[PDB]
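Asker: Please find one structure pasted underneath; my questions will follow.
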Amino acid sequence: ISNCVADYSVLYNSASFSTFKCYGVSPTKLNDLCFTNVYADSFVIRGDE
Amino acid sequence: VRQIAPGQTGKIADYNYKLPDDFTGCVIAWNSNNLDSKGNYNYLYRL
């Protein structure tokens, strides 16, 4: 992902998600920063793991 | 029932009910589908 104006706040608020865990950042501060390179990884597995 | 924790994010914990960061005291939750289901659509929340 590059050259984006990404509004993160319409996805942690305006969505139904089970667990939202950010690790080096906080979710409320995500609108203010700039990220230099973003990657996305998607799959589907069992929810005990 | 995770957004009733001291410092969280969501439209319950940003728009409806917010706990202070230095909280003292407990949150008690229990499942009740027996009474508040018909359904019952007077339980509103601020969108």
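In chain B, numbers come from Swiss-Prot; the residues present are 407-444, 447-455, in order.
Here the Cβ of each residue, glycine as well, is placed from N, Cα and C on the backbone.
Straight from Swiss-Prot, here's the annotation block:
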type: MUTAGEN; residues: B:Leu452 to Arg; note: Increased resistance to neutralizing antibodies. Decreases HLA binding to NF9 epitope. Increased binding affinity to human ACE2
type: MUTAGEN; residues: B:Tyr453 to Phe; note: Decreased HLA binding to NF9 epitope. Increased binding affinity to human ACE2
type: VARIANT; residues: B:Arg408 to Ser; note: In strain: Omicron/BA.2, Omicron/BA.2.12.1, Omicron/BA.2.75, Omicron/BA.4, Omicron/BA.5, Omicron/BQ.1.1, Omicron/XBB.1.5, Omicron/EG.5.1
type: VARIANT; residues: B:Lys417 to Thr; note: In strain: Gamma/P.1
type: VARIANT; residues: B:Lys417 to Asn; note: In strain: Beta/B.1.351, Omicron/BA.1, Omicron/BA.2, Omicron/BA.2.12.1, Omicron/BA.2.75, Omicron/BA.4, Omicron/BA.5, Omicron/BQ.1.1, Omicron/XBB.1.5, Omicron/EG.5.1; May enhance affinity to human ACE2 receptor
type: VARIANT; residues: B:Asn440 to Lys; note: In strain: Omicron/BA.1, Omicron/BA.2, Omicron/BA.2.12.1, Omicron/BA.2.75, Omicron/BA.4, Omicron/BA.5, Omicron/BQ.1.1, Omicron/XBB.1.5, Omicron/EG.5.1
type: VARIANT; residues: B:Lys444 to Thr; note: In strain: Omicron/BQ.1.1
type: VARIANT; residues: B:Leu452 to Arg; note: In strain: Delta/B.1.617.2, Epsilon/B.1.427/B.1.429, Kappa/B.1.617.1, Lambda/C.37, 19B/501Y, Omicron/BA.4, Omicron/BA.5, Omicron/BQ.1.1; Contributes to cellular immunity evasion and increases infectivity
type: VARIANT; residues: B:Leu452 to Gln; note: In strain: Omicron/BA.2.12.1
type: VARIANT; residues: B:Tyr453 to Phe; note: In strain: B.1.1.298
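I'm curious about the neighbourhood of these features; can you describe it?
Answerer: Under a cutoff of 8 A between CB atoms, and with a sequence separation of 6+ in the same chain, B:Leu452 (mutagenesis position) has no neighbours. DSSP assigns B:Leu452 (mutagenesis position) to coil in the three-state reduction, placing it in neither a helix nor a strand.
Note on B:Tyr453 (mutagenesis position): other Cβ atoms within 10 Å of its Cβ, all shown chains, come to 9.
In the three-state DSSP assignment, the secondary structure recorded for B:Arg408 (variant position) is coil.
Under the DSSP three-state reduction, B:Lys417 (variant position) is assigned to coil, being neither helix nor strand.
Proximity of B:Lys417 (variant position) to non-local residues of its own chain (separation of 6 or more, Cβ distance below 8 Å) is seen for B:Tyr453, B:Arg454, B:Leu455, given in sequence order.
The Cβ of B:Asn440 (variant position) lies under 8 Å from the Cβ of no residue that sits 6+ residues away along the same chain.
Non-local neighbourhood of B:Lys444 (variant position): empty, since no residue in the same chain at least six residues away has a C-beta under 8 Å from its C-beta.
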Asker: Provide the list of variant positions among B:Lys417, B:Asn440, B:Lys444 whose C-beta sits under 8 Å from chain A at the C-beta level, in sequence order; use 'none' for an empty result.
Answerer: B:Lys417
